[PDB]
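The structure follows.
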Amino acid sequence: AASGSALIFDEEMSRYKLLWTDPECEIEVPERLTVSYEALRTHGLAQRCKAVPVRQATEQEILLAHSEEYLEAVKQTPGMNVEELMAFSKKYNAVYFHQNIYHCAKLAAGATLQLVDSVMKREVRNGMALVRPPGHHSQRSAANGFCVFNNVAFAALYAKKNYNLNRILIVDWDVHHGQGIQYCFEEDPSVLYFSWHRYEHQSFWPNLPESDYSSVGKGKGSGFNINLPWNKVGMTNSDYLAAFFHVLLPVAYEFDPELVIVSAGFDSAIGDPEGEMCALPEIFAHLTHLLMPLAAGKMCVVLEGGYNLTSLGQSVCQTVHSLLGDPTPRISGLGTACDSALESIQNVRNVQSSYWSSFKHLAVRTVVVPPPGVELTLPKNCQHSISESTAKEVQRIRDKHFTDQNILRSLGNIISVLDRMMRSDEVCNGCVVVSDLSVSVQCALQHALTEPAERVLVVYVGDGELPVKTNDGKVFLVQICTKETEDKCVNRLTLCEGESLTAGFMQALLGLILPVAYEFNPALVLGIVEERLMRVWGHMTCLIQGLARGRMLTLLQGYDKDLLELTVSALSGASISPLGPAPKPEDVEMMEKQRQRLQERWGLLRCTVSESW
Ligand SMILES: NCCc1ccc(C(=O)CS)cc1
Ligand SMILES: [K+]
Ligand SMILES: [K+]
Ligand SMILES: [Zn+2]
C-alpha cells in the first residue's frame, strides 16, 4: 500500500494580513504559517514529508460548498482599496479582507484538495496542509471567524464526488465550533462531524444554541453530528482523552469511516489567548495516533486556528511526528476529567444513545525472533536477533530459579530485545515467538523491571494465571479470557464466543483498556497470546503503542504465521485494515460492572458525574 506523509504549504498564503486596527482579528497573523513551517524544519519533519505543491481551487470546486453570489462578492475583493475592504469586512462577523485574501483562500482550498487527492490516490499514507485562511466557520453565503471558504467541507464533498466515498469522519479539535461544517452536513449521514469547543453555556463565540450537545443532526443525518461543549476553561489532557475514549472513538470505530479529515485548530492548546485551555501540545500526537487505525490510516489534517506561536509550532510538530509514525511521548499525571467535562460527556452520550447503542445506560523500529529455522519476509523496518553477557544472565536465571536449549535461547532473545528497547535507543518494539509461557513471562517481566521500567502493562490473551504479581503498584494486568473471574485486585482487569465478540472487544478496548492504560502510564507494554483474536489484535497493538513511547514486547506462544505477520506489521507501523461497521447485552453489562468497579481508582474511566455521598 501507500507510504509517506504529505506536507502542503506555500509562503504565498502568508501574504495577506489585517490592514486596520481590529482587536477581534489582531491574532490571525501571517506568522502563524511561518513559525509553523519553521518548526517542522527545525526538528526535521518537513524534510521527511512528500512536498505536494499548492493549487487554486476551481470555481466549480468552490461552488460545491458556497453559492454563486457569495463567490462573486469575494471575487470582487482583490480590486478594492482599504476603505472598501473594511466596509466589506464589516458586512460579516469577526473577519477581515485583504487584496490577496481571495487568492490565498483559493490556495487554501486547493491545498486541501491536493492533500485529499494525494491520500486517496495512495500516493501517501496521510498528510497535513499548513493553510491560511482557516475554513470551518465559513458558510454557504458568508465569511465568518477568520474564514473565507470552508476547506474541510470542500475536502469532504470533493472526496464524496470524486471517489464515491460513503462514509467520511471529520474531527474538529479546534477550540471553536466549526458551525460551517455542521451546517454543511447536518442532514448528511455520509459525513459524520465531531467537534469539541469552548462554549461556557453559549456565552462564548460564536454564541450559538445549535453548538450545544442537543444538536445531533437533522432528518436523515440525526446522530451524525456530535457537539461536545466545554462549559469551563482550563480543560486538560485528561478531559480531551476522556472525550476521545468515551465519545469520539467508539462512535468512530462503529462508523468505520473510509476517510478521516481533521480540522486541526491548535487554539485548544495551552497558552492560546483565544481558547484558554491547558492541554499540552503532546496531546495532539496521541489524538492523531488514536485516529490513525481508522480508514486504513488515510487521514487528512488541515490547519485551522491556533494563535500562540510557540504552542502552535510545538503542536504542529507533535501532529506531524505522529503522522510519520514516530513514537508518541508519554503523558503523565492523567486522571479523571473535571466535573464540567464529565457533565458534557454524560449529556452528549445520553442524547446520542438513541443513535449509537454503546451509549445507552440502565436506570531500526521492530525486531522479530521467529522459531529456530523459520525465516520470513519481514517489512523494510524490521530485523532479526545473543551476547555473552546475555548468556551469563540466562545461566544465572536458570541456576537460581529454573534443560532445553531452544527455550534458553528464547529467554536470551527476550533479554536481548528488552536491552535493545530500554537501555538502547536502537530498537523500538519487538515480537518473540516462544514456548513455555511461564518461564518466558517470568524472565521478561523481571528483566524489564530492572531495565529499569517504573511500570509495566501486561496484556494477556488467554486463560489461567500467569507468573505476575499485581500486589505492588508497578504492574497492571489486562487479561482477555474465556472463563469468569470475580476480579478483586484493583490492579487487574479480567475480560471474558460468537460474531459479536469483535464488536465487544473494540468497545472494551476503547471504554476500559485504553483509559486505564493511559492513566497508568507504563514504561513498557508486555503482550502475551496463548495457544478470533485475528480480527482485533492488530488494532489492539497499534492503539496500545500510544503508551510507553511504543516500547512493546509481544510474546507469542505457538507458531501461527498469520498471527506473527499481523503482530509484526502492526508493531512496525504499517496501516491497519478496517474492521468494517453491536455488542452482546451480557458483554456490555460485564463491561459496565468492570467500569463501576475500577473507576474510583482509575478516574479516566469516568463518563458520568460522580454522585456525592
Ligand atoms: N472572539 C470573537 C472573534 C473570533 C472568531 C474566531 C476565532 C477563531 O479562532 C476561528 S478558528 C477567534 C476569535
Ligand atoms: K471544534
Ligand atoms: K453529519
Ligand atoms: Zn479557532
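The count begins at 1 with the first shown residue.
Heads up, header says this was done by X-ray crystallography, 2.5 Å.
The backbone N, Cα and C atoms fix where each Cβ goes, and this holds for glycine too.
Just lifted these from Swiss-Prot, have a look:
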- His137: active site, proton donor/acceptor (ACT_SITE)
- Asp174, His176, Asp267: Zn(2+) binding site (BINDING)
- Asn93 to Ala: No effect on steady-state kinetic parameters (MUTAGEN)
- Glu274 to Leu: Affects substrate specificity, diminishing N(8)-acetyl-spermidine deacetylase activity by 20-fold and enhancing acetyl-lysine deacetylase activity by about 100-fold (MUTAGEN)
Rounded to a whole angstrom, what is the C-alpha distance between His137 (active site, proton donor/acceptor) and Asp267 (Zn(2+) binding site)?
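About 14 Å separates the two Cα atoms.
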Give the sequence-ordered list of residues that share a chain with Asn93 (mutagenesis position), lie 6 or more positions from it, and have CB atoms under 8 Å from its CB.
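Sequence-distant Cβ neighbours: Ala142, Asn144, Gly145, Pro206.
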I need the least crowded one of these recorded positions (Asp174, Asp267, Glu274), counting other C-beta atoms within 10 angstroms of each C-beta.
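Fewest other Cβ atoms within 10 Å, among the recorded positions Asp174, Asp267, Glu274, is found for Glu274.
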Hey, what's the Cβ neighbour count for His176 (Zn(2+) binding site) at 10 Å?
30
For a Cβ distance below 6 Å to any atom of ligand 2, name the recorded positions from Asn93, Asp174, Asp267, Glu274 that qualify, or say none.
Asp174
Between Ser385 and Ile386 this deposited model leaves 2 residues unbuilt; compute the CA-CA distance across that break and give it in Å as an integer.
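Here the Cα-Cα span across the missing residues works out to 7 Å.
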Within 8 Å of the centroid of the Cβ atoms of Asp174, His176, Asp267, which other residues of that chain place their own Cβ, given that this set defines the recorded Zn(2+) site?
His136, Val175, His197, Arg198, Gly265, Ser268, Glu274, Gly275, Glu304, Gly305, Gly306
Between the Cα atoms of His176 (Zn(2+) binding site) and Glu274 (mutagenesis position), what distance do you get, rounded to the nearest Å?
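Roughly 9 Å, rounded to the nearest whole number.
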Among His137, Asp174, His176, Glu274, which recorded positions lie by ligand 3, judged by Cβ under 6 Å to any atom?
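Correct list: empty, so none.
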Using DSSP reduced to three states, classify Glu274 (mutagenesis position) as helix, strand or coil.
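The three-state answer is coil.
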Please list, in sequence order, those recorded positions from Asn93, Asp174, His176, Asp267 with the Cβ less than 6 Å from ligand 4.
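Within range of ligand 4: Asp174, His176, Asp267.
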Check the deposited model and tell me the whole-number distance in Å separating the CA atoms of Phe402 and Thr403, where 3 residues are unmodelled.
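In this entry the gap's Cα endpoints measure 9 Å apart.
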Across all the protein chains here, work out how many other Cβ atoms are within 10 Å of the Cβ of the residue listed as 'active site, proton donor/acceptor'.
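Within a 10 Å radius of the Cβ of the residue listed as 'active site, proton donor/acceptor' lie 29 other Cβ atoms.
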